[PDB]
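Q: What follows is a structure written as structure tokens; I'll ask about it next.
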Amino acid sequence: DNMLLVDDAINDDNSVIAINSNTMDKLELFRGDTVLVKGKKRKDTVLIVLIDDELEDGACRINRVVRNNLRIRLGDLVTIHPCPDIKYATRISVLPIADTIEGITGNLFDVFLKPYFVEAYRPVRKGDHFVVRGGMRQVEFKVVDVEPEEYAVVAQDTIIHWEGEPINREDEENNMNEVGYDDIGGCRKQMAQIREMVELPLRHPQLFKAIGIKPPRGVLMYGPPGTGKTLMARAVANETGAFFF
Amino acid sequence: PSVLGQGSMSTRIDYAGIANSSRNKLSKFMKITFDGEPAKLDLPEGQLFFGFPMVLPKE
Ligand SMILES: Nc1ncnc2c1ncn2[C@@H]1O[C@H](COP(=O)(O)OP(=O)(O)OP(=O)(O)O)[C@@H](O)[C@H]1O
């Protein structure tokens, strides 16, 4: 029962996900418990479980920040598992987003993060984001580094380092290629042929051991220039999740 | 002797500190060896430093 419908959370917490009481019973959880939620491709995070009777069976509430982090939209499906082993981050470095600090003066740390981390115990993970509203503005922050790794809790013992260059928002997608199967159209048979020969030897390597064969290694794609061959290879590599070179 | 690594102008310019920083060189929120990577060690005009660790001949 780890597949739940996505709903727009009313609250303004980026590390809180609401579940139905029947769903909470099925998942065998408690109010305030932290659970790991995995969405599309290889993106996942941790959220604080909340009890919501108004939520219908097989439904959950997540704010827009969580959906953006998981690369999902409203009404999608995610996989939720218990996360009781999450520990406390002894030392975390976090830097603001450049476009969110346009002319904002004063100690951004005390102004924004300190109210947002006064015994909040919000679970954090590498690459996560969270928006904090201070005064009449809102500023986003990203999980630049955490110790111990990977996912932990930002408690009082945590030491926050807010010194570093602003995180320009454009480079997250301009200088990086995060493309999935949804970015490829008009070529389904070729995509299936590539996947059945690339993912299967890696995602499920014990099948070939069971059947006692050595799957083919090399794969030569060719076609007219401009048909997206490089894009197809990038998408397959990203979806597989294995290290790509 | 102590001056072969830890002497005058070795503490004024923390060669050990620079060496350890170069070894663990990251923003990230004792022995010196010549297997690693160099780090810039700039000194103003007119200063010489002969405190680099000795290596002895090849025997
Ligand atoms: N399904 C698709 N088929 C073809 N092109 C696509 C597809 N989806 C997107 N595109 C766009 O088509 C262009 C393909 O450029 P790209 O260089 O990746 O193609 P290519 O022919 O495989 O490259 P090359 O042989 O130069 O490495 C890009 O703009 C890509 O965004």
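So for chain A, numbering is Swiss-Prot's, and the shown residues are 33-277, in order.
The backbone N, Cα and C atoms fix where each Cβ goes, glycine too.
Straight out of Swiss-Prot:
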- A:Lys261 to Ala: Moderate reduction in growth rate (MUTAGEN)
- A:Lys261 to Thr: Probable loss of ATP binding. Complete loss of catalytic activity (MUTAGEN)
Q: Mind giving me a neighbour count for A:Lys261 (mutagenesis position)? Other Cβ atoms within 10 Å of its Cβ, every protein chain shown.
A: 15
Q: Provide the three-state secondary structure of A:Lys261 (mutagenesis position) computed with DSSP.
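A: Once the DSSP labels are grouped into three classes, A:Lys261 (mutagenesis position) ends up as helix.
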